[PDB]
Amino acid sequence: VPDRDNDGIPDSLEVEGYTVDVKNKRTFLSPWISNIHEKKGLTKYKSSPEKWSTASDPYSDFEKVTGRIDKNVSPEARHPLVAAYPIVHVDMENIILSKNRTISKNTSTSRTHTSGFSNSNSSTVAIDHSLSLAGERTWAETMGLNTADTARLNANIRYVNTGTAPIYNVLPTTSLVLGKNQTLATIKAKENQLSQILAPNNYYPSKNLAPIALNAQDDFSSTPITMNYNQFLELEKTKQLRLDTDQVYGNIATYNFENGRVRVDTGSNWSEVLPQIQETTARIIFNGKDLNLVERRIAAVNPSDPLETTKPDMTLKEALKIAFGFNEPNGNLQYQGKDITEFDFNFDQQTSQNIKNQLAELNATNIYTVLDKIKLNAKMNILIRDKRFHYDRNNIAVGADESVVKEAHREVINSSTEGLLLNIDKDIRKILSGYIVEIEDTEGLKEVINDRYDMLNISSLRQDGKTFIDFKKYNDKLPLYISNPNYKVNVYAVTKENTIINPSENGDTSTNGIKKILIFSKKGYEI
Amino acid sequence: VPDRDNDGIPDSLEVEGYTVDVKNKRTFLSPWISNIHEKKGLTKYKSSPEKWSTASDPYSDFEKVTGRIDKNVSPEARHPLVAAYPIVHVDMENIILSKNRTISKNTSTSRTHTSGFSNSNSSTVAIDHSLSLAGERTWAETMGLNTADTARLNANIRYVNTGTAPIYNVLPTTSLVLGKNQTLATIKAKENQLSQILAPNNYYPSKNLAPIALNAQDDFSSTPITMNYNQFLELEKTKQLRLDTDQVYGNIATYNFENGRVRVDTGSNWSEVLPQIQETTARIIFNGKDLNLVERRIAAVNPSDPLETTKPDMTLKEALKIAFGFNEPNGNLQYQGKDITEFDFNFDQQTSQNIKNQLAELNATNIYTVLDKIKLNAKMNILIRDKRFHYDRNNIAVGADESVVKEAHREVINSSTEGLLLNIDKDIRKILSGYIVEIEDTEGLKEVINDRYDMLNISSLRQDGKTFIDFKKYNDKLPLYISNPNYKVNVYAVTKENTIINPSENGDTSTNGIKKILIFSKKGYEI
Amino acid sequence: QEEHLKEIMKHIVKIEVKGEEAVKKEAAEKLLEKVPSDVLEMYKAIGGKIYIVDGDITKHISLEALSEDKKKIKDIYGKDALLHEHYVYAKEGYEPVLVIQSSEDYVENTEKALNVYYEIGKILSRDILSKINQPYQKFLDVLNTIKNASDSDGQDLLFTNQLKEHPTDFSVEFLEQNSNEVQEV
């Protein structure tokens, strides 16, 4: 039996479809039989008879499907047509400031993606704006900052691996940047210190340890992150930073047939593989699971290259089926219930052109129908985002249509004069910055309790996932008063996109010019 | 079957003609059959039976055509007779100046080529002369420069790979030079930092990241780029800088048959290969695509050397066909519409003589006819430039015949008292420095609005590629007034070659002695 | 390194071009080669012989005028298929005939050869041995041993739906009353 690619599997099997199936205690490779393998829940594999690794990543077609492989490669990448490689980004949890009286605020970071979008990971932090201290109006004064002073920056970060394969020795260099080009600091590549492993969906250091302090606390630089006054001013006006990271990962761990030992070979290095993957695969971005940008790469054919025409044709529907988990309970594409129709499709200009052609030779206008007839070629970039939410320039979830917001709140588990304890779908509470509470006189007056722009963070989350809104938090530590058992109590929510982040022209702090959506209005007696 | 060059393909096949063709999923090599292969759009390859690599670059005749090759090698270089090698030059985006009140201007750079032209890359920057600030007349004063002072230079650069193969570890050393021989500084070769890849037609660092700051910003030298006064004066009169770069690239990426791994071999280095390529190929330079100098090398025979006579005879027509994309819709050579007749042919003195001979044994005088009968020999240098544009000493596009300039404007999409919104062919707006706007009294008077030499940059570009001329830019932020609905409004264009870069003898700022071409003339009511 | 080049080099370099139509004849002959010759002699002895057509099997003189109704066929895997698309059909009658559509991919792939061999086995069991009733107790004994065996997916591989529903062990009477199902297995 011939086997040109020398990858264990014979030619015909690779081209036509095969599957590995354990017969009582021994595993053997078998040709796909439609009736006896399908009932057993086995996957139909296909691959290239002339590629030692169809995806082009460092694991052979045989190794992936048989399991003889580093047991850390994520499950969905065990399939021969999904490239397995790492994707490391930096998440900064909280910062602290002072002058070369310490502003210590918690930050939230999200992996970003913006628009002609290119293959390089970057993230984006947003510093909390709510006032932890009552008296700390205006940062410029809470820190005795003078025109000729300098502030010190001390943040905490962790590395997140959201890819599909482990990195071993190296840890990426990454540079912090404020504004368009003001590079505040480049985080050193610590040496001989990342002896641990970053398996997919893991943190370094783990959630159980103190996060890596950014400033050394040693003598390397007295204040490595110095920053003149003007920078601090820009930061005060924008409240957001960028973290750009490159792709210099470590070496690769390979499987040895002689004894089954997994050893890190010092010859093979991810900085040599990534270009191959990046030039011979189609890229799919999905924000379905938890509103985070998950990127996957599928091996697609490229007409211009002989060796490359060998790869099995990939129809979009199949790509979604094997890369992310979409399935067909009733033949209708859906991801744990949500039908494929609730998602947008966006394409880069090249791919766009190509798909308009594909839609022309098929005489169709709605891609959602002819979905299983769209061929993927190499180098297309596709972005599938939930159709229901509004999005900003960096493709982060930022807002939504009011109607969705209201239905998500129509289930009042309990209500009293101290707050509400709701049970809302975990995904929505990532586009709500806070709530405005107000009281309405029987004759139409309006009294807003937390009537300051920076006094909205009143909604905590209990250990049983029930959101609880506290009135006494940014009140006067006093319960809620009601002038009339006939007075309605109105509650408004403010979505991120419609929020204000700094005092206005004349330094207005009132929530007047903020677009507010009604979420609650009950009788005084009912509360 | 014998096979001396030991390159997989047998002798007879290489000499007579063969082709690789994918049979459903298995790829096989076949001897060219004239009738059954032509309808399928397959290319007829030829090569040398005694050369492991006809081009002489590090990829075997077999690897190129079969696709087993670093997937980054540009498409046009997959053909066995086109050398694949890197061509790295440096592009400077903008500079800034001060004294050890900082003049920060944007620059434009073009890869250059001048005349007896040799194999070494150099570029040329031009600093913007237009007055960003109204009050910043005379640089000598905007910066408090004294006879015994020194100015500091701080620019941003990116590296550009316009060749056909990737560089891996190294990034070239490159020296900045003002005037004929005054070397201001040599930009260090950063060590172990260019771990990323420069695939052809890419930038380092990518367009999405901050460009590499030229000044270290560290303690290596307080102002590495010192520059005496007289130096600064030459710069003020000329606004031109040269960037010479050498050819010290990295190692080479080779293909491993055992597993299809592409590993950077530390034994092979481009600095050993380039000389071979440079002494056995004919070099063709073309500025057709986007008015930029694209250089390609084709393998041609050299009569004096036995082993070298083995290479397939190369006719000029085929060279253009396979190296750049010329084709024959109706048997007439053309590049996207433009017939071959719209281009000039210039030759170095050797090549000139040789081609004169070739035209003599055929008894023809117009080469455009006998194109398919011109043999290429090794070491010829041919320069094919667009016949329609005027050029300067460094073969950069600099001007044009007035008739073309006028014809390029005969499509007035809109006209009002606030400006024009045109849609012009992307190439022309690279030889126009600016526009002079004037209004004409019904009796022949002439009022020039922006009547200063350094006030021409009034044409911006909208995000849909529509050129927009703004009158209020270098006006008094006021709309355009007209003393008579019968008064004609004339607009003139000034090409680069005819522009002034410094005030005249008596510091004249008026546009008097500038050769201006009329581009528009509509009465007051025709707006 | 020099060693490996040889095998890949050989697999890819076809020294000479067989031709446009020769390959078809060579492919079909190689396919029929693998079946034991004695089956072919039995087939010829009982009459009709296999002829390889080149075009659309749906339209041939021998088959157009007969069995128009049976346009629905089931491949070896049990999935339906229409006769025009299918690449091989056979017919049992006074003139036993087998028709195969010529193609160049019988050596390279395998799923098509399986359908051809399936049809040869169907001719063997239904048209040759049936004249002697050769399938009998030994065959019934193995057959019966397959149904009753420890979680043996073997049934799924060889039995149709009709068989998986006979509650008791197989009986010599059943083969007589029903003889198409067993011949299929």
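Throughout, chain C uses Swiss-Prot numbering, with the displayed residues spanning 65-249 in order.
According to its header, this structure was worked out by electron microscopy, 3.5 Å.
Placed from the backbone N, Cα and C atoms, the Cβ positions cover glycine too.
The DSSP secondary structure for C:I72 (mutagenesis position) is helix. Non-local neighbourhood of C:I72 (mutagenesis position): empty, since no residue in the same chain at least six residues away has a C-beta under 8 Å from its C-beta. Mutagenesis annotation in Swiss-Prot: C:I72 to A, described as Does not affect translocation into host cytoplasm; the structure shown retains the original residue.
Among the mutagenesis entries in Swiss-Prot is C:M73 to A, noted as: Impaired translocation into host cytoplasm. In this chain, none of the residues that are 6 or more apart from C:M73 (mutagenesis position) has a CB less than 8 Å from its CB.
There are 16 other CB atoms within 10 A of the CB of C:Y182 (mutagenesis position), with all protein chains counted. According to Swiss-Prot, the mutagenesis experiment C:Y182 to A carries the annotation: Loss of ability to bind to PA.
Record note (Swiss-Prot) on the mutagenesis of C:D220 to A: Loss of ability to bind to PA and loss of toxicity. Taking Cβ-Cβ distances under 8 Å and a sequence gap of 6 or more within the same chain, C:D220 (mutagenesis position) has no neighbours at all.
C:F223 to A appears in Swiss-Prot as a mutagenesis experiment; the accompanying note says: Loss of ability to bind to PA and non-toxic. The DSSP secondary structure for C:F223 (mutagenesis position) is coil.
Within the same chain, residues at least six positions away from C:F223 (mutagenesis position) with a Cβ under 8 Å of its Cβ are C:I210, C:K211, C:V249. Proximity to chain A, defined as a CB-CB distance below 8 A, holds for C:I72, C:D220 out of the mutagenesis positions C:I72, C:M73, C:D220, C:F223.
In this entry, C:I72, C:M73 stand out among the mutagenesis positions C:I72, C:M73, C:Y182, C:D220, C:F223 as having a C-beta under 8 A from a C-beta of chain B.
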